[PDB]
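Scroll down for the structure; my scribbles are underneath it.
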Amino acid sequence: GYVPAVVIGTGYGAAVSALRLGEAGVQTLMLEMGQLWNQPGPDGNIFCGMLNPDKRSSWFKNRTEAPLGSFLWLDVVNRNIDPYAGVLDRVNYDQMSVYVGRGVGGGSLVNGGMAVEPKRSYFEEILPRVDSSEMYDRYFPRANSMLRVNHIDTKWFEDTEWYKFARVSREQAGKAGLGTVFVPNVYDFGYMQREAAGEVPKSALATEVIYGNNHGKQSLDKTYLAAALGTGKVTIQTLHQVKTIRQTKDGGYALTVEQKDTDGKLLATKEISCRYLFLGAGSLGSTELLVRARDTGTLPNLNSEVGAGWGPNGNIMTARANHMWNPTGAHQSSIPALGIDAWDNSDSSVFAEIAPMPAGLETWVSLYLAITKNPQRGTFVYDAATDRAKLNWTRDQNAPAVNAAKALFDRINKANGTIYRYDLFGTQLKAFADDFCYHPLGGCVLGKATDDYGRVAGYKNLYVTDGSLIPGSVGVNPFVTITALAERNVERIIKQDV
Ligand SMILES: Cc1cc2nc3c(=O)[nH]c(=O)nc-3n(C[C@H](O)[C@H](O)[C@H](O)COP(=O)(O)OP(=O)(O)OC[C@H]3O[C@@H](n4cnc5c(N)ncnc54)[C@H](O)[C@@H]3O)c2cc1C
């Protein structure tokens, strides 16, 4: 049926949008293709850990996979599984694998919780049409508070075995002249201290993050979505995937929506219509819906920028082998706390997470997720034969990202007399993983496919809210930027359009 507003998805853009709609008194239905993650499973927990993956780990795959970087230690725990509506989806394109969350809360269920504001000068570079003062004065603070961002205690961090891995890389980086920074998080660091003291159930300190955290992490189901439901004006329907969007003859929008069970069986196909339609299906999901609608003729007025301008936030993974006298520890918190900030907005910029590893015994490896500034972009191109929007990105397009990451880590290796690992990503000698993405950005870029508030060009009352808006790069972990932009956009859309 009819509902005044529909929001597709339940990640960051969607959650912000639905809260503010509900507070404005607009009855809003959110459609989420994944599950509401609140049922204890066979181990009594909602989510599987990284050392006991099961079908809950994976969106319709037939075998579990090791977290990237950890195959040498964690393939031993992989098992065949039934295809199921699990929480983490590795979306394979021809030369890129994009990892996304599936469920109520989207990527907030599976991400590392790192809540970081972009550098203002870089924000101003990437989005020159946006008033940066309102962003830094009003919308970034609002996002920080609503997300429940918090900060690690420095003394605890310095003393705990669970962050030795971080301290080792800080010392090594320091020998090369390179500094680190603490990274704020939505994981409750007070809870984490209590975990280490044996006072509360472990999650971060029990090798959980990428298939969900059973405790501690303030994902969006606890923050924005809980608040949205609290307005009395928002409902969420799960295992509902929007397939098509059209403009109805009498106004508004009509959606074809498939309802499935957790085994993927089709239960019903429904028609849902609305006055206001907000897309929060992510960089991949929102872009696919709009490229499909353009190229199958159901939203024929969409422009040529729909599909364009995608980048992986410069994501590159690499690892260094420590000296024997610098073990990183068998006990590594699954939530990162430190990064190396070598980001100056130049082409050599690197912001790199000091990433924990879950093996559980000493391996001497330091792992890093680098964020770089690489101008290359891909395009989503509709394939009518398979009804899928294919990403045309080629691995050589990540050469500038690899080059930037390698120049930085070469400095660290030179200063310390260490070498890379070459065996973490596959059998072929490969020190830099250059065909994955945790931070997809773009596809429906703000001001190009849309106006400067995410109103889709060619249409009224049609909005995009999410990572698809961002022009390929933010220089930091992206969810705070997505959240703050969504706060700006929905406030303005409600004032002028609703
Ligand atoms: C392993 C990993 C680690 C990360 N670590 C961090 C980190 O620490 N900090 C950081 O800032 N970012 C991190 N990220 C990135 C961050 O999670 C994303 O940038 C963010 O979640 C994107 O928000 P979004 O609103 O664009 O979309 P998403 O959060 O991806 O949400 C989209 C939602 O829409 C649903 N959906 C999609 N298509 C449809 C459809 N057709 N119909 C219905 N529902 C649909 C999805 O199932 C999903 O729930 C990480 C991500 C991963 C995968």
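We number chain A the way Swiss-Prot does; in order, the residues shown are 46-543.
This deposition comes from X-ray crystallography, 1.0 Å.
Cβ atoms here come from the backbone N, Cα and C positions, even for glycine.
A strand conformation is recorded for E398 (mutagenesis position) in the three-state DSSP classification. Around the Cβ of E398 (mutagenesis position), 25 further Cβ atoms fall within 10 Å across all displayed protein chains. Marked as active site, proton acceptor by Swiss-Prot: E398 (among others).
If you draw a 10 Å sphere around the CB of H484 (mutagenesis position), it holds 26 other CB atoms from the protein chains shown. Look at Swiss-Prot and you will find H484 (among others) tagged as active site, proton acceptor.
The FAD binding site feature in Swiss-Prot is assigned to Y57, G58, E77, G152, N156, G157, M159, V287, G512, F524. The Cβ neighbour count for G512 (FAD binding site), using a 10 Å radius and every protein chain shown, is 35.
For the mutagenesis result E398 to Q, the note given in Swiss-Prot is Mutant does not catalyze isomerization (>10000-fold reduced), and oxidation activity is 30-fold lower than wild type.
Under the three-state DSSP scheme, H484 (mutagenesis position) falls in the coil class. Mutagenesis annotation in Swiss-Prot: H484 to K, described as Mutant is inactive in both oxidation (>100000-fold reduced) and isomerization assays (>10000-fold reduced); the structure shown retains the original residue.
Under the heading of mutagenesis, Swiss-Prot lists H484 to Q and annotates it as follows: Mutant activity is 120-fold lower than wild type for oxidation, and the same as wild type for isomerization.
Quoted from Swiss-Prot for the published mutagenesis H484 to D or E: Mutants do not catalyze oxidation (>100000-fold reduced), but do catalyze isomerization, 10000 times slower than wild type.
Among the mutagenesis experiments that Swiss-Prot reports, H484 to N is described with the note: Mutant activity is 4400-fold lower than wild type for oxidation, and is 30-fold lower than wild type for isomerization.
Taking CA atoms as the reference points, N156 (FAD binding site) and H484 (mutagenesis position) are 10 Å apart. On its own chain, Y57 (FAD binding site) has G151, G152, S153, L265, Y269, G325, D511, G512, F524, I527, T528, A531 as residues at least 6 apart in sequence with a Cβ closer than 8 Å to its own Cβ. Its own atom aside, the Cβ of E77 (FAD binding site) has 27 Cβ atoms within 10 angstroms in the protein chains shown. Taking the C-alpha positions, the distance from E398 (mutagenesis position) to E77 (FAD binding site) comes to 30 Å. In the three-state DSSP reading, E77 (FAD binding site) counts as coil.
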